[PDB]
Amino acid sequence: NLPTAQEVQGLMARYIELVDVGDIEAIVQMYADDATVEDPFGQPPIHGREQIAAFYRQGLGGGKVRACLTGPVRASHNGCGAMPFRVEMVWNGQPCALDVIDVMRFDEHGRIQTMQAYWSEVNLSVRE
Amino acid sequence: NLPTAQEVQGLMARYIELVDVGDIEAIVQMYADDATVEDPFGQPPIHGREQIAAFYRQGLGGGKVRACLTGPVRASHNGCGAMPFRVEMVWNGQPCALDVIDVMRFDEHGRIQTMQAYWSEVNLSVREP
Ligand SMILES: C[C@H](CCC(=O)O)[C@H]1CC[C@H]2[C@@H]3CC[C@@H]4C[C@H](O)CC[C@]4(C)[C@H]3C[C@H](O)[C@]12C
Ligand SMILES: C[C@H](CCC(=O)O)[C@H]1CC[C@H]2[C@@H]3CC[C@@H]4C[C@H](O)CC[C@]4(C)[C@H]3C[C@H](O)[C@]12C
């Protein structure tokens, strides 16, 4: 079952909700066993659930992180989608914010096969 | 490739400005000779200046296309970026709107080598928006 455009919208919105609450195990389950993540895009990809779990545990395990969609999820008819969102975090007690756009490709099992996050320091604020 | 993150933000913002004013020659000039456009993503990619020019001529200029960035351009360090924007146009005199996200990769000369637009009917409104 390759997700329809409508299903892609639901899956990606769910992902943001999982990041928002910080349920690492639930996030890792959304990925295919051999999925790849390029975050940020430009950096070498991480591969497989073990590396992806470590990635999320590192990024979300520490301080509290909040994430919210800032616009609708754009979905295609070939199981892919793109969405704009903002992440709010903390660095040594100081609030920070980042604007990101994630591009995802799902497989015929409704699992994320690949994820690419677009952002750089031009989208970051470490004093807000 | 060559454009820095800050430059990618400017180039992509300029692209929206040109689409908004409907300057087809200017838009086509932003593309590399071997560039490809996938719009909407999922459809067969078009390639080459002639096909790309035809694409824009067909989509723009008459009843009246306006485009506006709806959020910050997300830029990477490898000459790539992504941006959210809204397009307002007309269909047989009726106002419509479409929310889109374009992902672009620039070459070592500051030109668009690949453009991919994400959107489908779920992002469409043929009833005024
Ligand atoms: C894990 C989420 C979501 C992944 C995504 O969907 O893009 C991401 C979103 C923003 C990410 C943070 C951005 C700022 C930091 C960049 C560092 O180089 C690694 C630590 C931080 C704190 C990152 C940790 C983690 O990677 C976060 C919180
Ligand atoms: C040419 C611009 C910009 C290209 C991009 O940056 O994505 C795009 C943005 C939205 C595009 C329109 C979306 C609705 C229609 C889809 C049809 O299947 C072809 C005609 C229309 C009217 C498209 C024409 C043209 O392709 C437009 C106006």
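The numbering of chain B matches Swiss-Prot: 2-130, in order.
Backbone N, Cα and C define each Cβ position, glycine as well.
Over in Swiss-Prot, the protein carries these features:
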- B:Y16: active site, proton donor (ACT_SITE)
- B:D40: active site, proton acceptor (ACT_SITE)
- B:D103: substrate binding site (BINDING)
- B:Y16 to S: Reduces activity 20-fold (MUTAGEN)
- B:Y32 to S: Reduces activity 4-fold (MUTAGEN)
- B:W92 to A: Slightly reduces activity. Reduces protein stability (MUTAGEN)
- B:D103 to N: Reduces activity 4-fold. Reduces activity 10000-fold; when associated with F-16 (MUTAGEN)
- B:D103 to E: Slightly reduces activity. Reduces activity 10000-fold; when associated with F-16 (MUTAGEN)
- B:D103 to A or L: Reduces activity 100-fold. Reduces activity 10000-fold; when associated with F-16 (MUTAGEN)
- B:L125 to A: Slightly reduces activity and reduces protein stability; when associated with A-127 (MUTAGEN)
- B:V127 to A: Slightly reduces activity and reduces protein stability; when associated with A-125 (MUTAGEN)
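Overlay of Swiss-Prot annotations on the structure.
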{"residue": "B:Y16", "record": "mutagenesis position", "Cβ within 10 Å": "24"}
{"residue": "B:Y32", "record": "mutagenesis position", "Cβ within 10 Å": "22"}
{"residue": "B:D40", "record": "active site, proton acceptor", "Cβ within 10 Å": "17"}
{"residue": "B:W92", "record": "mutagenesis position", "Cβ within 10 Å": "9"}
{"residue": "B:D103", "record": "mutagenesis position", "Cβ within 10 Å": "25"}
{"residue": "B:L125", "record": "mutagenesis position", "Cβ within 10 Å": "15"}
{"residue": "B:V127", "record": "mutagenesis position", "Cβ within 10 Å": "15"}
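In this structure the alpha carbons, written CA, of B:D103 (mutagenesis position) and B:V127 (mutagenesis position) are 21 Å apart. Candidates B:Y16, B:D40, B:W92 (recorded positions) were compared with B:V127 (mutagenesis position); those inside 10 Å Cα-Cα are B:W92.
Cα distances from B:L125 (mutagenesis position) to the recorded positions B:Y16, B:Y32, B:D40, B:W92 are smallest for B:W92. Ligand 2 lies under 6 Å from the Cβ of none of the mutagenesis positions B:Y32, B:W92, B:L125.
A distance of 15 Å separates the Cα atom of B:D40 (active site, proton acceptor) from that of B:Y16 (mutagenesis position). B:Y32 (mutagenesis position) and B:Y16 (mutagenesis position) have their C-alpha atoms 10 Å apart, to the nearest angstrom.
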